[PDB]
Amino acid sequence: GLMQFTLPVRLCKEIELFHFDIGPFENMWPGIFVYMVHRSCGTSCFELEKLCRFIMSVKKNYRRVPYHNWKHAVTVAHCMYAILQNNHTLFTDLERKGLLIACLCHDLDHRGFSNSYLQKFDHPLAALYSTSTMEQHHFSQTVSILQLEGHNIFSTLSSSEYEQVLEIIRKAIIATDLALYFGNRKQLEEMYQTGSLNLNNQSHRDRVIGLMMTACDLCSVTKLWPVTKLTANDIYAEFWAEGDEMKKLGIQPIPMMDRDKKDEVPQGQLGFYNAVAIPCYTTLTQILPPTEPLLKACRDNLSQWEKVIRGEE
Ligand SMILES: Cn1nc(-c2ccccn2)cc1NC(=O)c1c(C(=O)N2CCC2)cnn1C
Ligand SMILES: [Mg+2]
Ligand SMILES: [Zn+2]
């Protein structure tokens, strides 16, 4: 109870910034997450023994894939932490509990293949969940771990608080399906500009939390250039493996997944920054002004990819 988690001085300061990189020391990531829960939610919101056991079961259920791994889970949780700490008074006690957990669990048991590849392979999960296939699986796996003996971090919540927090986690994890992002942001853009956006309207909060999840999920594009650039390698390592698997099904994959069309990556990043990242952090900055550093960092990395195309690197 009086056992505060503390980080070394450089991490203690840099962890508060949107562009923080959790580092290459795997064995610090759990302490970094507990640190963020303690500052974000309180030392009192989870039994430390249950939290520790939950974290380690969640780690165990991420696979050793190049990108959709335990480092991604904690990276997405830190970006959420930075949004919550810069917007203290806009979120309920339960939202602060639910969302960090939602981010840690959002890619649980990912194999490094898109929903499309599951559908074209005819994977069993594609029959169980016809849309947002992996995202429904990630939520299911989250519930599975919450029901392991001594893993129920929400045990002390009321019956209705418990249903609310699991509802927050479910919607948050579903919204990480990039197919749902486009429509969610257009709606949020209209609502903001017509001045109909109302954070007391639960359906409106749902949409805003969904945008926050897309923002945290895409947060590799908001780091220092060398983090952004080296993360892109891991992202494309999965994409190209999926491209290979598409070829094995007798299907020419999209260029994004074709390791023969490696030359087209710079332009592909421009497309992605312009079609997805920039609009996401733009709309997010309009709704949550203190998140502007994400938009600023994203724009800086766009300019870096523009420099790559111009052969200045
Ligand atoms: C959409 N798209 N298209 C190209 C592209 C197109 C043509 C040629 C080369 N590349 C690249 C991307 N996406 C990303 O690069 C990306 C994602 C992402 O889409 N997902 C889904 C799993 C995470 C996330 N973070 N980042 C940087
Ligand atoms: Mg995902
Ligand atoms: Zn993710």
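Since chain A takes its numbers from Swiss-Prot, the residues it shows come out as 724-1036.
Per the header: X-ray crystallography, 2.2 Å.
For all residues, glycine too, the Cβ spot is worked out from N, Cα and C.
Copied from Swiss-Prot, the annotated features are:
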type: ACT_SITE; residues: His791; note: active site, proton donor
type: BINDING; residues: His791, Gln992; note: 3',5'-cyclic GMP binding site
type: BINDING; residues: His795, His829, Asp830, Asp940; note: divalent metal cation 1 binding site
type: BINDING; residues: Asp830; note: divalent metal cation 2 binding site
type: MUTAGEN; residues: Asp830 to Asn; note: Reduces activity 1000-fold
type: MUTAGEN; residues: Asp830 to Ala; note: Loss of activity and of zinc binding
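Structure with Swiss-Prot features highlighted.
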residue: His791; record: active site, proton donor; DSSP (3 states): coil
residue: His829; record: divalent metal cation 1 binding site; DSSP (3 states): coil
residue: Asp940; record: divalent metal cation 1 binding site; DSSP (3 states): helix
residue: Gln992; record: 3',5'-cyclic GMP binding site; DSSP (3 states): helix
Worksheet item: Is any of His795, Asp830, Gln992 (recorded positions) within Cβ reach of ligand 2, i.e. under 6 A, and which?
Response: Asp830
Practice prompt. Sort the recorded positions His791, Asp940, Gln992 by C-alpha distance from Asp830 (mutagenesis position) and give me just the closest.
Written response: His791
Worksheet item: In sequence order, which same-chain residues at least six apart have a C-beta under 8 angstroms from the residue listed as 'active site, proton donor'?
Response: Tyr785, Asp830, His833, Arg834, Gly835, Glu961
Worksheet item: If one measures from the C-alpha of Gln992 (3',5'-cyclic GMP binding site) to the C-alpha of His829 (divalent metal cation 1 binding site), what distance in angstrom results, rounded to a whole number?
Response: 23
Worksheet item: What same-chain residues, at least 6 away in sequence, bring their CB to under 8 Å of the CB of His829 (divalent metal cation 1 binding site)?
Response: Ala796, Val799, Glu858, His861, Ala895, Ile896, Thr899, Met936, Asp940
Worksheet item: Around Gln992 (3',5'-cyclic GMP binding site), how many other C-beta atoms are within 10 angstroms of its C-beta?
Response: 24
Worksheet item: Within 10 Å of the Cβ of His795 (divalent metal cation 1 binding site), how many other Cβ atoms can be counted across all chains shown?
Response: 23
Discussion item. For a quick check of understanding: among the recorded positions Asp830, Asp940, which residue's Cβ has the most other Cβ atoms within 10 Å?
Written reply: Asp830
